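Reading through the structure tokens given below for one structure.
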Amino acid sequence: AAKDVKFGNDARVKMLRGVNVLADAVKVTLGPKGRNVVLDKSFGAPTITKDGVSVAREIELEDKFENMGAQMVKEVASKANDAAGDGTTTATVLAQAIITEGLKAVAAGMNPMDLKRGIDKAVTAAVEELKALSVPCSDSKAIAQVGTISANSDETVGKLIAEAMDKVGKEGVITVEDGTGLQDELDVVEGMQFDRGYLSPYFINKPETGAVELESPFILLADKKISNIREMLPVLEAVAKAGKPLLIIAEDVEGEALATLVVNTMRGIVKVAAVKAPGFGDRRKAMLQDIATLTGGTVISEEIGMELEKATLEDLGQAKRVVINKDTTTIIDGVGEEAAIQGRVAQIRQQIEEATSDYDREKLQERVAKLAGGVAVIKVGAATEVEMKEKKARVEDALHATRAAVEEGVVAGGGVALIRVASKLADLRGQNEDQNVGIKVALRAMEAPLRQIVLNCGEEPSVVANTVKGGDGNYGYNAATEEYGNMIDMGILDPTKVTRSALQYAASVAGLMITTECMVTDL
Amino acid sequence: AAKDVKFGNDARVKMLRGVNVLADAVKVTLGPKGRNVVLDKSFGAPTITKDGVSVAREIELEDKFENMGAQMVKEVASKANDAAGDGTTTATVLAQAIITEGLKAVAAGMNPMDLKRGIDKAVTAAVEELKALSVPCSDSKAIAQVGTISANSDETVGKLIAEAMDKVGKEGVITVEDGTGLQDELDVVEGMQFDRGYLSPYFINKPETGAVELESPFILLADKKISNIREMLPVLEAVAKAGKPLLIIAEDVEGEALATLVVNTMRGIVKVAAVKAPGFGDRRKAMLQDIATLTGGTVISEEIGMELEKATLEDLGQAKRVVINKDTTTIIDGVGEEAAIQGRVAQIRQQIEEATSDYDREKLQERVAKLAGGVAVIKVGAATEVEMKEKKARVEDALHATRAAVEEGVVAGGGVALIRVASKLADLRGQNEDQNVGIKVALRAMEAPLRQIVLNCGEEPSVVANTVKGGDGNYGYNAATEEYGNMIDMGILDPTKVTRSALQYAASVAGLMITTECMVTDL
Amino acid sequence: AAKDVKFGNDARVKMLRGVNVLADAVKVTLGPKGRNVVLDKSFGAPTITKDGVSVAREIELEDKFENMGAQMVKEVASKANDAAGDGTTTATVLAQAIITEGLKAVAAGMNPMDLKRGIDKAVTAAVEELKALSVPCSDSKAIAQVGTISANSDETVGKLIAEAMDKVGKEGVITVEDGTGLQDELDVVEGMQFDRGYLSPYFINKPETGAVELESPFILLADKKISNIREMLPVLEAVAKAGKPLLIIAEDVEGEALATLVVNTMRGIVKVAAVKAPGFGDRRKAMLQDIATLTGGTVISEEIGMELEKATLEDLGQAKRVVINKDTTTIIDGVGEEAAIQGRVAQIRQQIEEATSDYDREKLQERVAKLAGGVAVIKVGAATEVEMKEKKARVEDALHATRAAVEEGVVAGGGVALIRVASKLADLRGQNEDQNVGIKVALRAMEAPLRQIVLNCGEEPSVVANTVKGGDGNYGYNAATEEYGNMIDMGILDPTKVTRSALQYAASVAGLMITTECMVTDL
Ligand SMILES: Nc1ncnc2c1ncn2[C@@H]1O[C@H](COP(=O)(O)OP(=O)(O)OP(=O)(O)O)[C@@H](O)[C@H]1O
Ligand SMILES: Nc1ncnc2c1ncn2[C@@H]1O[C@H](COP(=O)(O)OP(=O)(O)OP(=O)(O)O)[C@@H](O)[C@H]1O
Ligand SMILES: Nc1ncnc2c1ncn2[C@@H]1O[C@H](COP(=O)(O)OP(=O)(O)OP(=O)(O)O)[C@@H](O)[C@H]1O
Ligand SMILES: [Mg+2]
Ligand SMILES: [Mg+2]
Ligand SMILES: [Mg+2]
């Protein structure tokens, strides 16, 4: 269609208006005094959330240029959520601050490309200073504190995540699922987790979470891909009367002959899913056999000759719950046989003792770690569905924050870490004056998370930011109790990965956003 | 017509919106970093002004309820301008702060009338503390500094006002009038100032200043009020052909047979004005004779028999310039005869030496002070008319501020005095908790001038207000040089009258503005 | 009515848009390659003009804020025209350049008040440098060149003005009036010129020139002010049937019972005018007698007893043409009697020889200079009315430029003088950085006249401005011949007064409007 073309300050102010609308929508959910946001859903009841990425994804504007700015900044929250699962609101606030101050510097007649270069240099130095300032979560041992801070000052969620990490190890898999009671339960059941995703994007279930769940699914395993379609048609017909959703674990699955025909077959009464198998060759067969033994199923092969036409409902495996994500596909509870599971674990341990090759040894330790750790399931208990969704989102944030803390370490929370690493960069300089001004813009935008947190509390952000800048170390402001102190000692811990990722993504998108002179869109 | 009637929070927010529009229009002109405001004029070129009362007077809003609020707060600026001639911007800012915080308190459920009572008590205590904290301008001897600060950091204006007060005394009459060159010139000439005003409001000249000026006026004096018009009809005809506008100085003047017939006679080509004569009986005759001798004219009387029908144009007096105001009517330059003026001065001094009655003695000293002091005329020099008006307004502000300083004293400027008197009232309490909340609202609203001044500088008002509150005495922030120090030593002085008047009028109006529950306006 | 209030950048850009519209309308008439502007007139045929102030006065915009900016900049052209009668386009261009660069500096976050202070300081230093750089027109003797440059490279107009100044002296009065032929003609006749103006603004004739002309007027003189109407009513009636418009020369004339009655008397068939008489007492009587003898009239006085009731048409004086302006009222051609004129000249010269008082001697020399110089009338010859008006405006510009040249001196034309005096100020500095940036803004805006002149020629303003800046002395660019050289030697001379006045008025108004934050107007 015909395109509308805006230039210079008009385009910049329209894009800034869109950015500001999206951020102001998001920024009200920052800190412990931050508030919730009601998101209208055409599907059902409205969703109340404190999650920044949900608000950002829901935001869309009427004006095309403001919508351009809003989408381009929404990219920050989306990337932060994908990378770390937390700090989306902080990333959006940082992007908004960088954009505002960069547009101020652009109005002053400064070269926007040099401003972008200065912002990038300052952010790189800041990331280095964060890596230097980070303190490992193993040394601190404050997993409960990280989970509590991430769960909006919820002690129970933090203690639950700490217990779950104590049971299945600091690296064991944990899955958050809806509970049934009014209290949060921790279930440590048998399951199997592998980094694989669904082949087709249509397999997503009704909720927009991007991960499809199957209620009491059925397990199908195979290592060789068969040519014809009619051969497993009796299997699908048996699946068409087993009553349980079918999950297909094989080497790889296509769509033109399987996904399209199955889409045209039924209207979605029962969701049929297919996933890849991790590894290749002998390893793929090994994990396929392990999964089959876990779920009580069997794996077909050329050597065995166990053709699917002879496969029955009893032969194939079954699980109580399976959740499939593009990043990683997990099995929540595969019944199988407990004695069979223990025997397989003993056999794999004996293989570990016998094996000596470093690659074989390490993959065998990975297998036994997956088997022994199991699947830790946290039941989100709430009296209503809206509270179920809200608390489930909070527990997911706590889980991601704890994972980031164990993977990379922790820093003082409440924006104090960015305040500190901004003070150490006061002597950083660039090639020219515009680059130096961009560096200063990046340094000022690092106070934005703390200033926003204080603004949500009703206090004065300038005074509190100055007071925190006057301190040293982990000295900062406790937004929950309206007093200053040591952020680490007060248990307000933020993962280093979350802060670094938010800073980096906000920096990239915002620095690209201040070099824009013309914007083209429809009419 | 039919009335639109609003209730409760809707009426309160409409009123607050109007108040905020007016105050935001006014508040941009506060402090040395305050900016000018352009007022569109239907007559000619737009007026550029930093004066708060002009902006407030020009503000009028489309929405009827918002217009209610705007007029209600414009009352504050008008009252402050009338009382002190300075501090209209500060008064408007204080009223806006009181209104906003009182509406916040009302939304919290506080009783608005008790809040108003608490605000009144706090403001009375603050006025007492201002009187206690005031420092006389005679002891300080900083007239030049007061004028310079009042003239928006113009050293030349302050030095000019200091010289004028040195010449005609600290109580002499000083008049600001348009000059001709590009430089400000001070002229000390012979004239008379007496506290009387125009009888009819029709006499207002084309400018909205409220005071009519006459270019080379003619002087008419009389102590007896004659009945029939036809006796002065030859006099009026001679006046209506002499070429110089007529000023009538007599006991008292009507409008139904004088102003109405004049309006029906003249269309405004040459203005004819009539003023009252100060004093009564013998005193009125004495001042009439003094004015006639000053302008070279004569005074008619029944005893003398000097009938106006025989009066000629040469017999009547003449002045080079006369300015008439409702509060006080002054004669700028009456030629008369210098020898006659000196002889009259000597005669009145001899009368002083002969007289012994306290009332007669004091009125004779007032007469000789009026004659000896003369009229100090300040010629505003500007290359254009807009600069003429702007600099004339600034010089008028300096004049009023210096008068208030000599009359009442000075306090630390830049909102520091209100900050200091806010801390001294921290222990003040009212009858109930509502009154205490009102007192705290009044105390917080008294930081508004300093915070607004700092905001205009582009600094952070919270931090600077905190730093000033942490000091003591005359410690404060220099908005002109962006540094702290002793307000008095740095030369930024505010008259105690101006600050006290702004506080009191803002308090009265704003406190009455938060007790509203219904608004009744047209449709 | 309800007011529209705009803040910050919105008001700034609206006012800048109005300023730019008015200037772009005006700026096309700058330099020798500048073009004409057609102005619609409801009175009659459209007017083609190259005069800046005419275009500025005709400009009025639909949007209220843009209209405010346009009016405020129109003030620059009006003030320049009033002060110097030339350089109004240069004044408007300088104002526009200052406004644009000051708004650019304001967008950069710089204090507008300090920018205004820096602009004022730079302009003051520039005026001093212009006074230093000025070269007297007596030493140069290039009156023809000044008139030719001012008359849009018209050699005949310059030579005519040079001849007139030679005939009547460098200070003698010259009047431009419509001719009858197709050629410009110079007439040196007998007349009277005195610095007085019309008492009432209603007396302005049909054209908007602000000066009323009377076709074969009648002369009325008086030294004593008359009282009633009925004693001169026969005199007016004789005047009201003599056939020639009446000019009243007296001490001072009112409007209440004289202007209003005469306005109600006629609808505008024959204009009756009254003017003041310069001087007082004996001097006023002396000039009244001189004017009466020049026009063959008589003077009414109390001592003589010659009462107006007995005055006849033959007794009163008559003139061939009279032009009345607020600044100065002149008599173009008074017939009277040549022998009487010569006898009066001889008598006044004898009085000069007899008189010895310095004031009396100097006023007598002024009288004899007025009589001997006479009135030099330039007849503007054109084949049509539009060409009549255009060439008359050009000759008026040449006259004003030549008067300014004799009064103050000349500098190199074509914006070269401002370029030079801007280079000498490159080392000027202010109190702070914002003041320095304002100084630089003023220095850059001084290249604007030259850049606009080159832009009108189709050349590249940047290259030519750089080339002129690289030169020294009066080296510059000849816009008429598209070559560089010495502007003085090439005959392109500009009066120092014109350049200085344009710079000063542009500076004042433009600097006042870069400090505007809010903006109030109707809806
Ligand atoms: N009690 C507290 N006192 C001070 N700061 C706190 C406190 N609790 C949390 N914070 C800080 O507030 C932020 C957490 O807020 P929140 O989790 O709502 O936002 P986020 O991390 O940007 O991401 P998201 O909204 O997507 O979860 C972190 O910067 C954390 O350090
Ligand atoms: N250099 C300065 N530093 C700090 N404060 C200053 C300075 N100059 C003036 N002030 C303060 O700013 C105020 C004067 O500003 P401004 O003249 O604009 O407003 P006003 O006096 O309230 O009234 P109005 O606008 O009617 O003249 C006073 O409170 C004065 O003490
Ligand atoms: N031949 C020329 N070469 C270069 N510059 C010239 C030449 N003739 C005139 N100028 C310059 O052009 C300007 C005169 O232009 P113009 O008379 O059209 O403008 P103006 O007097 O400002 O306008 P307006 O008549 O509307 O008041 C002066 O700066 C003069 O020095
Ligand atoms: Mg978070
Ligand atoms: Mg003031
Ligand atoms: Mg010209």
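The residues of chain B that appear here are 2-524 by Swiss-Prot count, in order.
Header entry for method reads electron microscopy, 3.2 Å.
Using N, Cα and C of the backbone, Cβ positions are placed for all residues, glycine too.
In the shown protein chains, 24 other C-beta atoms lie within 10 A of the C-beta of B:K51 (ATP binding site). As annotated by Swiss-Prot, ATP binding site applies to B:30-33, B:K51, B:87-91, B:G415, B:479-481, B:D495, with the evidence given as experimental evidence.
In the three-state DSSP reading, B:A2 (mutagenesis position) counts as coil. The Cβ of B:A2 (mutagenesis position) lies under 8 Å from the Cβ of B:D523, B:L524, each of which sits 6+ residues away along the same chain. Mutagenesis annotation in Swiss-Prot: B:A2 to S, described as Complex stability is significantly decreased; when associated with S-76, same residues as in M.tuberculosis; the structure shown retains the original residue.
Where Swiss-Prot documents B:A109 to C as a mutagenesis experiment, the accompanying text is: Forms inter-ring disulfide bonds. Prevents ring separation and leads to the formation of high amounts of symmetric GroEL:GroES2 complexes. The Cβ of B:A109 (mutagenesis position) has 8 neighbouring Cβ atoms from other residues within 10 Å, across all protein chains displayed.
Quoted from Swiss-Prot, the note attached to the mutagenesis of B:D398 to A states: Can bind ATP with normal affinity, but is defective in ATPase activity. Binds non-native rhodanese, but cannot release the protein. Annotation note: B:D398 (mutagenesis position) sits in a helical segment as assigned by DSSP.
DSSP assigns B:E461 (mutagenesis position) to coil in the three-state reduction, outside any helix or strand. Record note (Swiss-Prot), mutagenesis B:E461 to K: Temperature-sensitive lethal mutant. At nonpermissive temperature, the rate of general translation is reduced and a defined group of cytoplasmic proteins are translated but fail to reach native form. The unchanged residue is displayed.
Neighbour counts of Cβ atoms within 10 Å were compared for the binding-site residues B:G32, B:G88, B:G415, and the top value is held by B:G88. In this structure, the binding-site residues B:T30, B:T90 were compared by how many other Cβ atoms lie within 10 Å of their Cβ, and the smallest count belongs to B:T30. Note: none of the recorded positions B:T30, B:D398, B:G415, B:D495 has a C-beta at a distance under 8 Å from a chain A C-beta. The Cα atom of B:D495 (ATP binding site) lies nearest to that of B:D398, taking the mutagenesis positions B:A109, B:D398, B:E461 as the candidates. Rounded to a whole value, the Cα-Cα separation of B:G415 (ATP binding site) and B:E461 (mutagenesis position) is 15 Å. When the recorded positions B:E461, B:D495 are compared by the number of other C-beta atoms lying within 10 angstroms of their own C-beta, B:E461 comes out lowest.
A simple Cβ count within 10 Å picks out one of the recorded positions B:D398, B:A480 as the most packed, and that one is B:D398. B:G88 (ATP binding site) has B:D398 nearby among the mutagenesis positions B:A109, B:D398, B:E461, counting only those with a Cα within 10 angstroms of its own Cα. B:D398 (mutagenesis position) and B:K51 (ATP binding site) are 11 Å apart (CA-CA, integer value).
DSSP assigns B:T90 (ATP binding site) to a helical segment in the three-state reduction. Cα spacing between B:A109 (mutagenesis position) and B:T30 (ATP binding site): 32 Å, rounded to the nearest whole number. Only B:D398, of the recorded positions B:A2, B:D398, B:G415, B:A480, B:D495, place a Cβ under 6 Å from an atom of ligand 5.
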